[PDB]
Amino acid sequence: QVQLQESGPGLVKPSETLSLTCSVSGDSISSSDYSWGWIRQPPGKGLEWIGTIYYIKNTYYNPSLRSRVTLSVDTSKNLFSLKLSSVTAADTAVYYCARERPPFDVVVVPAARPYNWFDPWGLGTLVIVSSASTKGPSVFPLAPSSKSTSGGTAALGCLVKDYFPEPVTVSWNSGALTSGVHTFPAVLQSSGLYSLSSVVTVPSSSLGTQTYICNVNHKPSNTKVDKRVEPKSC
Amino acid sequence: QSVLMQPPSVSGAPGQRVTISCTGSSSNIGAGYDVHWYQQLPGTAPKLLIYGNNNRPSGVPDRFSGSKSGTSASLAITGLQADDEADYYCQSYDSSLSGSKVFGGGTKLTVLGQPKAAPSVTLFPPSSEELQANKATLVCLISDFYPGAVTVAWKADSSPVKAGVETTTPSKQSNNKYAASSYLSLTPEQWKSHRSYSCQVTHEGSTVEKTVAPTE
Amino acid sequence: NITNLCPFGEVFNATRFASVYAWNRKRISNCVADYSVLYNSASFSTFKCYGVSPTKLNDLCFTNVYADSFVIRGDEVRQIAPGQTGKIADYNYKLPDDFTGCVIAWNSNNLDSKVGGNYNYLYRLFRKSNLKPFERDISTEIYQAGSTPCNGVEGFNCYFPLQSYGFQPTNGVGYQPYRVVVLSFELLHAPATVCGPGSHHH
Ligand SMILES: *[C@@H]1O[C@H](CO)[C@@H](O[C@@H]2O[C@H](CO)[C@@H](O[C@@H]3O[C@H](CO)[C@@H](O)[C@H](O)[C@@H]3O)[C@H](O)[C@H]2NC(C)=O)[C@H](O)[C@H]1NC(C)=O
């Protein structure tokens, strides 16, 4: 059994240095057989190798990140560490450490490095890069255009833009409208602020008859906003 | 963006066989380097599934198999079970420039538990309220699709737009089908500098697009 | 009385072969060498001779013969020939342009690959200059690709000079292991000491 445990600050401001530490249990980081690596995953996206350190001093870096990556080993704490300089919003990701092992029955470990795989993996730690202070959202109407109006159903909604931190709650007509409603999870923008949208599918013959208000609540900033959504012409 | 190319989604009924390809080039898989496969269950870290093209670590069931041929590799899953719904990643080594480990873009495997459904797409231009606030956001809302896997691509006068785009992972709505959203954030200047913008939504290999124009 | 056949099975039937970067050389002298039985000893994928005609090799004599042996992958057998270039010819085993000898090779997938992979056959990937004919580089010094010295440590622009082949049984033939034996014939201003049966010496 080998276990790896990440640890790092959850939030870092842009241009700062991200420092992460991975503690190894059930093995020695002074190994001349195994290497120790970092991989990351932006929320909702794929995996990206950061770099690897082997036998205390040997390093191998992702070429597109090499200038910003520093790896090191502390044998007294049985851990290895990652430092990523000059972070931007593109560096918001879950960071995993992993043991990188060579194929079985290998005599010359450094010669087999291209055939290494990752096993086991740590639990991962989410790092958000943002300079955002707590801030209330702006609410804009997503009006039903002349398109859906011509048919049977009509889609309309509310854009809840540039708030921090999460979460924000959205209802419609103070909770009196619930069917056909879907409120999406938030995206984190490169500004370091969140946005989400809430949509409702409604009968087209209701657009003059029925009022449609989205109620938006952002408790951290103590902000509440009602927005009426009407079919204002092009 | 990833150096190894995987299909974004694969699906099969419980008990069927399923394959996930992983195509590289003569500088990685075609250069003789091994392919490893990791399974990422939802909410969990990746875990080793296949190593060295076709070897199973202890604990990985018989139903998983791997192979490689030329510049490509393949993960096969027989007797599909609900436990198998996950994202699968291939990984190899690329010798170009100074050398680097490379990953595929990942494949969402869906074990079918309901009928397939093509997405409905609605593209909202920036509201006049937002434009008066000196901002522009195009909102592309996608709903009522299954499996919950979709690829979103934005175009400004047929030119692919990468920056200013953010997209949510498909999540279930009240009828248990899936929905997703994508945003293109622009300044008003660049909003009005193009004839039209396209939100293109690819689902199970079929692409539907919606278009908006600042004039219309 | 010199009825002792040359010990070719010692080289060809050796249970283990060397990596190409540390290729082996066996000195063979003071014996009789029929090459017909070599060209009939097994099914060789490659059997090319340079400098002397392969028809009447048996009617020739030489001071001594050297048998170099190693493993490479299939697509690299073509580099074991005069005038060739590539990582093997440049960095691992180099034949001269005026080579006189024979290159013999056969597929060893049944011996040198294994399920899960055999990664213990290595080749040299980096070198500051090309090998001269028949020279050998067994060093494992970190390769300094850039302006900053390596101090025996791997890093950017500091690379371990050797790399594994990945030999698995289901590899394409171009990536399967091949055992290679190179026969060099030394013609020196000295009495012959290796002779074929069909020469008028015998
Ligand atoms: C490497 O080892 C193999 C196997 O031990 C050698 O092949 C063997 O070669 C002998 C040659 O003396 C074969 O015996 C011959 O049989 C024929 C008639 O079939 C006869 O005309 C010969 O006089 C001799 O008795 C033997 O069958 C053969 N074995 C196999 C399995 O092919 C091979 O020669 C060795 N290589 C070298 C370079 O020494």
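Residue 1 is the first one shown; counting continues down the chain.
Keep in mind that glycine also has a Cβ here, set from the backbone N, Cα and C atoms.
Per Swiss-Prot, domain 'BetaCoV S1-CTD' is recorded for C:4-197. Variant annotation in Swiss-Prot: C:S41 to F (Swiss-Prot position 371), described as In strain: Omicron/BA.2, Omicron/BA.2.12.1, Omicron/BA.2.75, Omicron/BA.4, Omicron/BA.5, Omicron/BQ.1.1, Omicron/XBB.1.5, Omicron/EG.5.1; the structure shown retains the original residue. The natural variant C:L122 to Q (Swiss-Prot position 452) is recorded by Swiss-Prot, whose note states: In strain: Omicron/BA.2.12.1. Looking at Swiss-Prot, the entry for natural variant C:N130 to K (Swiss-Prot position 460) says: In strain: Omicron/BA.2.75, Omicron/BQ.1.1, Omicron/XBB.1.5, Omicron/EG.5.1. Variant annotation in Swiss-Prot: C:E154 to Q (Swiss-Prot position 484), described as In strain: Kappa/B.1.617.1; the structure shown retains the original residue.
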### Task
Would you please pick out, from the variant positions C:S41, C:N130, the one with the fewest other Cβ atoms within 10 Å of its Cβ?
C:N130
### Query
If you draw a 10 Å sphere around the Cβ of C:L122 (variant position), how many other Cβ atoms fall inside it, taking every protein chain shown into account?
23
### Summary
Going by C-beta under 8 A and a gap of 6 or more residues, the same-chain neighbours of C:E154 (variant position) are C:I142, C:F160
#### Entry: Contacting variant positions for ligand 1, chosen from C:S41, C:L122, C:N130, C:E154 when the Cβ sits under 6 angstroms of any of its atoms
C:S41
### Query
Could you tell me the C-alpha distance between C:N130 (variant position) and C:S41 (variant position) in angstrom, no decimals?
35
### Query
Under DSSP, is C:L122 (variant position) helix, strand or coil?
strand
### Task
Select from C:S41, C:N130, C:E154 the variant positions whose C-beta atom falls under 8 Å of at least one C-beta in chain A, and return them in sequence order or as 'none'.
C:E154
#### Entry: Distance [Cα-Cα, Å, rounded] between C:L122 (variant position) and C:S41 (variant position)
28
